[PDB]
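Single-structure report; data block below.
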Amino acid sequence: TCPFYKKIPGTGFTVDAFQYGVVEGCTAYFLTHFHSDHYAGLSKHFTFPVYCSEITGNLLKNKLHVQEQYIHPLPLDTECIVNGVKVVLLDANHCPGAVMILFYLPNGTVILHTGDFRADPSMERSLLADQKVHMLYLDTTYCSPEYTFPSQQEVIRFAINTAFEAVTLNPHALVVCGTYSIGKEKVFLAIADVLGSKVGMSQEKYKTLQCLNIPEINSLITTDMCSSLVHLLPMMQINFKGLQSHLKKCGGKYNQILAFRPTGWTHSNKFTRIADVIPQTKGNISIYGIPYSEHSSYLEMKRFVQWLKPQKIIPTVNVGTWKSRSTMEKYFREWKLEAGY
Ligand code: NI
């Protein structure tokens, strides 16, 4: 059954609630973004209204075959009325098409649901600046001070400089990037751009990227693996065995692989700066784990919530253990005492 933190009180609405069958009393289902833990359950057989961004709606239609008559895309930054209730979609700074949802309840209560997000000061000058928020349904993925990582721009600078140096030293090196979902496209796009290549990938991944409104994509991506020296592979193949096997398939065009595995946070963040990151190497294969996150660091999260000053916080991540819930609640009270709300 649908958990309480997916239900918006005072409405008929749910958020990211497709894996529970028909939800009792739900008249409209919102989807914040196209990640499988959130869309799980959607198909051609779904016959209730789904509200989402334009990009998420293109993905629903083409990848899951949801019928067009049930897809209700909404423009961003625009007040819309859904089943009698004013809503706004805002950019979440997560993966392509990902949104936060502002609900203006009939009784005067204002609710923000972040979906998954990477908090940023730029959000302090969106339509959030203009009213009070009573309830915040918060992506608490990295809600503890140990979770530190660099800016996405510093991680991309490292990746571009590493790839450009390796291929300039050896024009016969191949670059490989791992993926398993949408998001983190800057990693493979910025490396291809510095090297003067397109990114080569499977037909299924190409189809997924063509759903995304990224300008000049016919320009950066391809299914012709032979024409490309940046290849995208499933994340499970980014290991010495899978990479050795890929290099055989390339028919003697290449004699070295440099690979990237974008992860979120890992514990080597506690000890090493991005500048000082080194690979794992076996023979002519080197693998870099790079901390490219599409979720808030602790500090970014704390800044956003201290600016917003909500009256009540509802965590949507790490809710399954008493120790996780108690730790998160202790941090929310510190933040509130420090900032004075
Ligand atoms: Ni996500």
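Swiss-Prot numbering applies to chain A: residues 700-1040, in that order.
According to its header, the structure was obtained by X-ray crystallography, 1.4 Å.
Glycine is no exception: its Cβ is also placed from the backbone N, Cα and C atoms.
Other Cβ atoms within 10 Å of the Cβ of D838 (mutagenesis position), summed over all protein chains shown, number 23. Among the mutagenesis experiments that Swiss-Prot reports, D838 to N is described with the note: Impaired nuclear focus formation, reduced interaction with PIAS and increased sensitivity to cisplatin.
One mutagenesis experiment catalogued in Swiss-Prot, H994 to A, is accompanied by this note: Impaired nuclear focus formation, reduced interaction with PIAS and increased sensitivity to cisplatin. Cβ neighbour count for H994 (mutagenesis position) (all protein chains, 10 Å cutoff from its Cβ): 22.
Separation of the C-alpha atoms of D838 (mutagenesis position) and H994 (mutagenesis position): 8 Å, rounded to the nearest whole number.
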